Amino acid sequence: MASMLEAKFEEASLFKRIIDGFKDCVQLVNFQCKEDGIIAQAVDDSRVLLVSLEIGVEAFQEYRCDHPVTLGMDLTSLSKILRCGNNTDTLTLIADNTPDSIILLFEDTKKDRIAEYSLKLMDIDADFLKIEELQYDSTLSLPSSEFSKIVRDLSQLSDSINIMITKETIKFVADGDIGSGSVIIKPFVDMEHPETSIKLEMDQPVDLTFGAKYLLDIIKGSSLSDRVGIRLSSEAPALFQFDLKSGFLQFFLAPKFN
Amino acid sequence: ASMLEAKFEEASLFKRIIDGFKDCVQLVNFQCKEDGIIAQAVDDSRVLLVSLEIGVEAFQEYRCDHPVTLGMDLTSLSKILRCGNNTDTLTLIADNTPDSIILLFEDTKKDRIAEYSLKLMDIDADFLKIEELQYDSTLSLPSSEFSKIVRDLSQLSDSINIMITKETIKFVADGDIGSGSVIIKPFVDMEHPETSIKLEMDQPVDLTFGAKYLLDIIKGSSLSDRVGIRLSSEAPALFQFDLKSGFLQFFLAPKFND
Amino acid sequence: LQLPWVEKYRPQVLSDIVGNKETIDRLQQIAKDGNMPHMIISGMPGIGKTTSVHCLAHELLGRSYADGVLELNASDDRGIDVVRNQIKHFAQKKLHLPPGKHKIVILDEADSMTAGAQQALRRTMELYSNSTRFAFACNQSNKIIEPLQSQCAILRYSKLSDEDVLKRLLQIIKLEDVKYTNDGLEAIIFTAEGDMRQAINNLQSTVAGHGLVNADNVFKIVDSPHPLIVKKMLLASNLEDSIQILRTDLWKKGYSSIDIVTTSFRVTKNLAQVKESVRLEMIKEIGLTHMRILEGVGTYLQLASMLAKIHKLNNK
Amino acid sequence: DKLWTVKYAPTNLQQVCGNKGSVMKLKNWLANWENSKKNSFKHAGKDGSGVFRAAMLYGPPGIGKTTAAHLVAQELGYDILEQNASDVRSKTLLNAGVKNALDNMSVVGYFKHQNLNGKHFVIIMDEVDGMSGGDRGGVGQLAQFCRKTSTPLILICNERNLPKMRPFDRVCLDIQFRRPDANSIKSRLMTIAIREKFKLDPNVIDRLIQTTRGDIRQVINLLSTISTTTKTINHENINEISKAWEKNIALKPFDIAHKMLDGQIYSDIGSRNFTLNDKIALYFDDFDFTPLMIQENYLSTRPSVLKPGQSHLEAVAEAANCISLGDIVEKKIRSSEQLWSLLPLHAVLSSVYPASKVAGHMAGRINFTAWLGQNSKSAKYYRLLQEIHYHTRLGXXXXXXXXXXXXXXXXXXXXXXXXXXXXXXXXXXXXXXXXXXXXXX
Amino acid sequence: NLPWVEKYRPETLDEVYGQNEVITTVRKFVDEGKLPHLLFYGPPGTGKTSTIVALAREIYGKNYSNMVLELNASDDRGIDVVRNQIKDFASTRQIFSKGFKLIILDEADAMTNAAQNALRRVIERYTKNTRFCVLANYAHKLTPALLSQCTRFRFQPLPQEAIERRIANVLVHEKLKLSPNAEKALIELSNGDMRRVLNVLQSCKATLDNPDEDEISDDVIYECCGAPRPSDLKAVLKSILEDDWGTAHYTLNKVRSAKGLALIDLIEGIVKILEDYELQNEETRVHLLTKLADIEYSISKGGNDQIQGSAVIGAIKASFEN
Ligand SMILES: Nc1ncnc2c1ncn2[C@@H]1O[C@H](COP(=O)(O)OP(=O)(O)OP(O)(O)=S)[C@@H](O)[C@H]1O
Ligand SMILES: Nc1ncnc2c1ncn2[C@@H]1O[C@H](COP(=O)(O)OP(=O)(O)OP(O)(O)=S)[C@@H](O)[C@H]1O
Ligand SMILES: Nc1ncnc2c1ncn2[C@@H]1O[C@H](COP(=O)(O)OP(=O)(O)OP(O)(O)=S)[C@@H](O)[C@H]1O
Ligand SMILES: [Mg+2]
Ligand SMILES: [Mg+2]
Ligand SMILES: [Mg+2]
């Protein structure tokens, strides 16, 4: 009965998976809260990967948030807290006016157990970037568990992974010193299980190379969506996206030199 | 003939037991008698003391005619104790004035005899002291349900305060990155008596501890599926772990708080 | 309970410090405004540094001291790790404060902070000076790496004059109804050499064991060569006489060879009777012997040569 | 509201007081980088800044190194990726972090894009001589990057001639920054003052710089002490506040040397108003500089304390001797963290006594200690002569080298035809010459 | 089988000799519940360690080990040990009996300034619940911030009285006899260090013992702890003062090499034997003490045994031209 922001996650585990989704490449991040929902972008420490989040008001059993508020917080701390909450728990975000902190209430069906944590906010001078929906040369999509395996496999061979989309065909290559690694997957659609289908909307060929380390970090969003969208263009950062019932977690990875 | 004939119903018993000491306590002289085994020891800081009592009821056979003094190292002992299959039976065997104790593992179908020797540790100390026997408050909850609350809060502070207020068990931690508070009440699930939480209070209690120890304590959660805790202002808190014929109890000293 | 008076009567506001007026006022003003620069407050033991900074901390943050001040002293962990995390995290912490106020980080006993750590502190207080300001307290600023030094104001503190020591001494006397003597107070002043803490501590130990604070009682707890005797030894008209004072009243009574010299120096210093030129040449001698005592040769002989050389000068 | 060093921090290389020569040398290198790359970094241009992947800035505290590196980067459109001592730069994390950006482009470089470098990094590895035990193998891995990077790399440190910095020697373009020029700092400080609504005697603004030994960051902070201390500055206050400020916060080390050297304090009369106990106490007002201060100017006074018929010279020799003795004492005090109980004696032997021997009228003027910066010269050169020895040890102790490397100067400077002849016929290279040239000079 | 030095270690406070003013005040302090932080400083073997150990027993009895925390130079006490172990014990209540805890830091002057500083900050924050006792040979080697935190009790060298008494005790529980002025010699040579007395006394209970009832003489002692004797020493002076150089240079050269003496020892003894003469001019005294004091000093740094000796002869001789 004393707040300017009061959201209540349908599932506690959600906000955790959402943050464990990128708390390894980004440390400090500003969460912009408004009427419709929560939005947040943050650049990598090496300034190579841009991370953008979007949590729609449809992910909360109840979402208030009167005025627009900025919640700058350290993901390592916030992560320690979320780790507290158990299964049968309704995580509720709470923020007063011009906060210095933030409360995370872990209630339970059985009103005989209540656990609330306070988290001191950070002062973040975010270099706000202008992300604009672009027209990428190629736009594929595949199971996140697969993209994960592929990325993990190849990363053992090289520090760089080349993604080639030629003649409607997805090809990942890794050329190291010990040897090379090549994986190719052709589009299809299994009506048996639509989620295991490989899509591909090419318009122009694409040959980009990404740092293996950043892909190993992006594949961590493979707990939010069973599928991963990848949009590539010779003149722009790659875009890896995971879909959330009410939003998404997207990554913009800058390529290497030609 | 063996002056000390101790056969454990299951070798998997003496294993969960020593797991309580193992970490917080260094060396522990084991004094045997005609009714079972007892032993105690204290932290090099003199903040926590462990008291072990093993009754014959948890023995398939016990015979220790004349009392004995078995000094031994837990790290060395804990090793010998792992060399036991879940199909064997442990048997403590010591001669007149032991120069090393013997553990015997045996099956009940195939001839397999595992006999390990173990030198004894003599520290020239046997101070067993206990004085408290009536606390202002007694509570109980599942050993797992506890160990959780403990490590959660351990993340935000070096100290954890178990605040016993009018029918409300309260654990709190205040630190650098934020605060943490878990308040569980006494409840009973007719269908799940084990996960029930009982609390009998008389006079309010308020005392802080050092998470350091509190942590090593929740390791005795391996000895049982339910931990008992008795508090009393300006008095070492007692954490007891019930066992069929005995128990493992921790006496933790608080911190002068004013 | 046994509340030490050094703690019980610790100045709780910039006003109560009998410090270095000039400098303290400088602080009083920063307390009213708020543009507190990073600063290194250095000086001898017990003149009011740690008190000072903490008092500045309050008048600046009021109810905010609790969340806007982070103290880290020699009893805390202050290595590379803590500097790169705790401290950094604090400066990055969000805390809404009045226009000219900033969070304060107090690193006391800063001359104990390893260089590597200080080195890892540099960038933090440079990047977040707009919300966080640092205060370093030490006896030797010499132990603060220059990069940190150039980032802050250096405020030197001076030993407390006997007048100042005397004032706070009486203030405590009234609030404790202590029975004192003028000579008794002169004994404390004389043995605290500008150290308020030292003075108070003694004062209490003196009352705690003799109630009445008189020279005789004071020098009892101090248990060092009584100034009077030491004096009567340095002024003895005959070298034979003074050597007797050293033999009968000092050495035979079991006082440390270090104890003798130190007092001798202290007494020679206040020997108004003698002349500046003279007291200094003596000191030069007492010191030479002193350093000899420190190199191991703390023999009776040495002390004798000291008095001998004294007379040689006080006769020429 | 903000610290002054902040609000008055350069915004263009067109505001870096001093080192303009080195700033240029820097900016250039960062310009011809693309080409140097195009040419496999094997074409040491007319500047030499062409065979170097990375540049190594170095110099005293607060002289603009960190400002230049950042500024030179922002001027050529590049995006900055920096790290410093507050970060963990161990070989492990180094190889798991930045190693990955050595050949990558800025993700910010896109949402910002006519920029020609906007999508490229300039790696600023700052405060490198600060990498402690919290950076195992950091310098090594860092020095390895200077050879295999594919983007501009800028490293900053305070002491380039250190053992920990050895691994960086031959691997990069090291541009030196010396202590900015007084006129530069004086001019700058004036500008500040004017904007800060106050005036100061060019003699005060002058000695500050002298005290700050060139630390432009320090003077700025030290100069923000006035307006911050007093509540309201007025028309008249300006001329008088300088006193309380100068004799307390600012040039306190001077008011000490002043008082100490005033003969009025040693005369029978003042001799009891300002007692022996007070004179000694003045020492504990800055026991760091006081000894340095007295030694600095105990011979620039018109004594009024000399015994009748005692020459200025004679009295000086007596203090000279005492200054000497006090040193012996200091050395021991600094040989055992537990010897502070000797400071009073040092007070007498290093200041009060010497003073009393020549105190009186101030002939010249109180000067800052020459010993400090003079101790830099001597030191910074022993390191040179040293590396020179560990290159000639093949051809006399490092001492016998500076006292026999005289003849060499001739057959190495003589006329500057027989160029290559002697040079190479010495087994020396480029740096082997550039280095030996410095000291010899 | 403990060497006497340890064998006769005070078991209780009533067994400590010559430190009564300390024992009484301390005990009064405990009985009145006003025990302050303690600093026991003094030279070697004066009863410092004996005293707190005993004081600690008397106070806690058997709950000793679980209520008292003691560390000494043999232990690790850097800054880490201070914020941890020490700090922990100081901020944690007792497990057994109720009351205040006691931390003993022996040979604290062996600690570094960094550690001392941290120690002090701990003692400051937990003074309202725990008691500290610091022990040292030199207060001056202790940080003023640490010293200023406790009440001081200087353990002075054991007075004739005390040492004569203990000598009496050891002579009983040990079949041993000590001639009149032999006990006196032992005293004058122990410089108030009870430790050196018990040491030589057993360096005889295993030397002269044959009939198990012999008599220890002045000699047995002077020779035992290799120290001059009035006769010898007081003779070497005469040879230096009267006889020619060559002759005196011989007397000294023999007396010290025939008795294993060292200038250092001789000088000292001479300075005192000479301190009673009624010299003519005062300068005689001065220059004498001066040069002798200079000699003694140069020796402590190892110069040239030969020259330094001739230096002593010279100094003593030269100065006696009045
Ligand atoms: N100028 C002063 N005015 C009044 N009380 C003082 C003054 N200086 C010291 N005290 C007393 O001495 C105690 C300790 O002084 P501190 O401020 O800790 O000295 P300090 O200069 O920080 O000493 P260190 O840490 O050993 S360098 C305080 O709690 C006061 O009661
Ligand atoms: N050469 C200069 N010209 C103008 N202002 C300067 C100069 N050097 C320093 N400053 C001021 O001092 C502040 C810090 O200077 P920096 O360049 O960061 O120092 P630095 O040389 O890197 O020092 P370190 O980190 O101690 S090595 C700036 O924000 C400026 O206001
Ligand atoms: N006052 C005393 N009364 C009786 N015996 C003593 C006394 N002082 C010393 N002794 C003997 O000397 C031995 C050493 O005394 P300690 O109490 O350990 O001396 P200490 O003052 O701690 O010495 P340090 O460590 O060299 S400073 C004991 O075991 C005693 O037998
Ligand atoms: Mg302090
Ligand atoms: Mg810098
Ligand atoms: Mg001892």
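Going by Swiss-Prot, the residues shown for chain D are 295-407, 412-693, 697-717, 723-747, listed in order.
The way this entry was determined, per its header, is X-ray crystallography, 2.8 Å.
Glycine is no exception: its Cβ is also placed from the backbone N, Cα and C atoms.
Per Swiss-Prot, the features are as follows:
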type    : residues                                                                                                               : note
BINDING : D:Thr299, D:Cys311, D:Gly353, D:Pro354, D:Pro355, D:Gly356, D:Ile357, D:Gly358, D:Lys359, D:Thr360, D:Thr361, D:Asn456 : ATP binding site
MUTAGEN : D:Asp427 to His                                                                                                        : In cs mutant CDC44-2; causes cell cycle arrest
MUTAGEN : D:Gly436 to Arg                                                                                                        : In cs mutant CDC44-3/4; causes cell cycle arrest
MUTAGEN : D:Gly512 to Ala                                                                                                        : In cs mutant CDC44-9; no effect
MUTAGEN : D:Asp513 to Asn                                                                                                        : In cs mutants CDC44-1/5/8 and CDC44-9; causes cell cycle arrest
Chain C contacts among the recorded positions D:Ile357, D:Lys359, D:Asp513 (Cβ under 8 Å): D:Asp513
D:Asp513 (mutagenesis position) versus D:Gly353 (ATP binding site) - Cα distance in angstrom: 11
Nearest of the recorded positions (D:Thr299, D:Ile357, D:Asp427, D:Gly436) to D:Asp513 (mutagenesis position) - Cα to Cα: D:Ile357
Annotated recorded positions D:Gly353, D:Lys359, D:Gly436, filtered by Cβ under 6 Å to ligand 3: none
Candidates D:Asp427, D:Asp513: member of the mutagenesis positions with the richest Cβ shell (10 Å): D:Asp513
When distances run from the Cα of D:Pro355 (ATP binding site) to each of the mutagenesis positions D:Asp427, D:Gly436, D:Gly512, the nearest one: D:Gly512
Chain E, Cβ under 8 Å: which of the recorded positions D:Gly353, D:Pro355, D:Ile357, D:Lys359, D:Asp427, D:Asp513 qualify: none
Neighbouring recorded positions, C-alpha within 10 angstroms of D:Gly512 (mutagenesis position) - of D:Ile357, D:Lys359, D:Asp427: D:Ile357
Under 8 Å by Cβ from D:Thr299 (ATP binding site), same chain, sequence gap 6 or more: D:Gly356, D:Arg515, D:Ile518, D:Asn519
Those mutagenesis positions in D:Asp427, D:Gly436, D:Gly512, D:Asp513 whose CB falls under 6 A of ligand 2, listed in sequence order: none
Top Cα neighbour of D:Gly436 (mutagenesis position) in the set of binding-site residues D:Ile357, D:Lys359, D:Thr361: D:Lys359
D:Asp427 (mutagenesis position) and D:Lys359 (ATP binding site), Cα-Cα, nearest whole angstrom: 14
Cα separation, D:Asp427 (mutagenesis position) to D:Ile357 (ATP binding site) (Å, whole number): 16
Nonlocal residues around D:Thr361 (ATP binding site), in sequence order (Cβ under 8 Å, 6 or more apart): D:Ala303, D:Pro304, D:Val310
Greatest inter-residue Cα distance in Å for the ATP-binding set D:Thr299, D:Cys311, D:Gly353, D:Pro354, D:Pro355, D:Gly356, D:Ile357, D:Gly358, D:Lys359, D:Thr360, D:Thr361, D:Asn456: 19
Conformational class of D:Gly353 (ATP binding site) under the three-state DSSP mapping: coil
Structural state of D:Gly436 (mutagenesis position), classified by DSSP into three states: helix
